[PDB]
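Participant: Mind having a look at this structure? Questions to follow.
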Amino acid sequence: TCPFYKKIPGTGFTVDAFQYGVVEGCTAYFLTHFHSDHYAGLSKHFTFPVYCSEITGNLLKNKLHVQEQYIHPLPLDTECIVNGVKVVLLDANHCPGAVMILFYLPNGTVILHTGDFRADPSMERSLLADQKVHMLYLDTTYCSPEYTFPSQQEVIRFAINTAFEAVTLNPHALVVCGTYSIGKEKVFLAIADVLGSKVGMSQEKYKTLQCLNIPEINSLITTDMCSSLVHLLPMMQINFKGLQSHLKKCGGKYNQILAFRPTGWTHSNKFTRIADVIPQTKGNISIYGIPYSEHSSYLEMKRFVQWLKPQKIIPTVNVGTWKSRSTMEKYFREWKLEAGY
Ligand code: NI
């Protein structure tokens, strides 16, 4: 049964609620982004209206085979009427096609559902600037002050500089980047651009990337592994055994691997600066864990909420334990006392 924090009161709507069967009273199912914990339950047999971004609807049609007649893509930054209720989709600064949803209820209440997001000051000049928000359904993934990580730009600068140095020292080194979902495409695209290579990958991952409306993508990716010196592999294969096995397959074209695992936060964050990150090495294989996050840090989250000044916060992540819930509620109250709302 669908949890309360997935239901939008005063509407027929649910958000990211496809794994509960037919939800009683639901007339429209919104999907914030194409990550499996959120789309869980969707397939070609789904026959209710799904509302989403254009990019998410490309992925629903091509990857999950949802039939076209049930996919309702909406443009961003545009007031739309859905089953009698005004809604707006906003960029969530998460993965490609990810949105936040503004609902203007018939009684005058305004609700923001962030989906998954990485808060940014640029959001302070979107259509959120223009009216009051009563209720915030908040991505609280990293809602504790220990969660610090660098900007995405500092992390990509580190990756490009590391890869370019290694391959210029050894033109027979291969770069490998791990993936298991959409998101974080800048990691492998930025490294292939500095090396003058396309990114090589499986047919299934090429198909996924072709749904993303990324400009000039036909110039950047390929299924011809032999022509590429940046390869994409499943995240599970980014270990010494998996990489040794891959190097065998390349037929002596290469004699070294430099590999990247873009994680979110790891506790090497509470001690080490990005500049000081070092790899794990075994023989001619080195593996870097780089803290590339597509969710808010604690400080980015706190700034967004103190700017928005909502009347009520409903967390959507870390809700299953009483200790997590009590921790989050304490920070919400601190933020409200410090800012004065
Ligand atoms: Ni996500």
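Heads up, chain A uses Swiss-Prot numbers, so what you see runs 700-1040.
For all residues, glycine too, the Cβ spot is worked out from N, Cα and C.
Pulled from Swiss-Prot, these are the listed features:
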- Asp838 to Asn: Impaired nuclear focus formation, reduced interaction with PIAS and increased sensitivity to cisplatin (MUTAGEN)
- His994 to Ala: Impaired nuclear focus formation, reduced interaction with PIAS and increased sensitivity to cisplatin (MUTAGEN)
Participant: So how many other Cβ atoms are close to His994 (mutagenesis position), meaning within 10 Å of its Cβ?
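Facilitator: Taking all protein chains shown, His994 (mutagenesis position) has 23 Cβ neighbours within 10 Å.
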Participant: Cα-Cα separation of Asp838 (mutagenesis position) and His994 (mutagenesis position), in Å?
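Facilitator: Between the Cα atoms of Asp838 (mutagenesis position) and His994 (mutagenesis position), the distance comes to 8 Å.
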Participant: What's the number of neighbouring CB atoms sitting within 10 A of the CB on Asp838 (mutagenesis position)?
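Facilitator: There are 24 such Cβ atoms around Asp838 (mutagenesis position).
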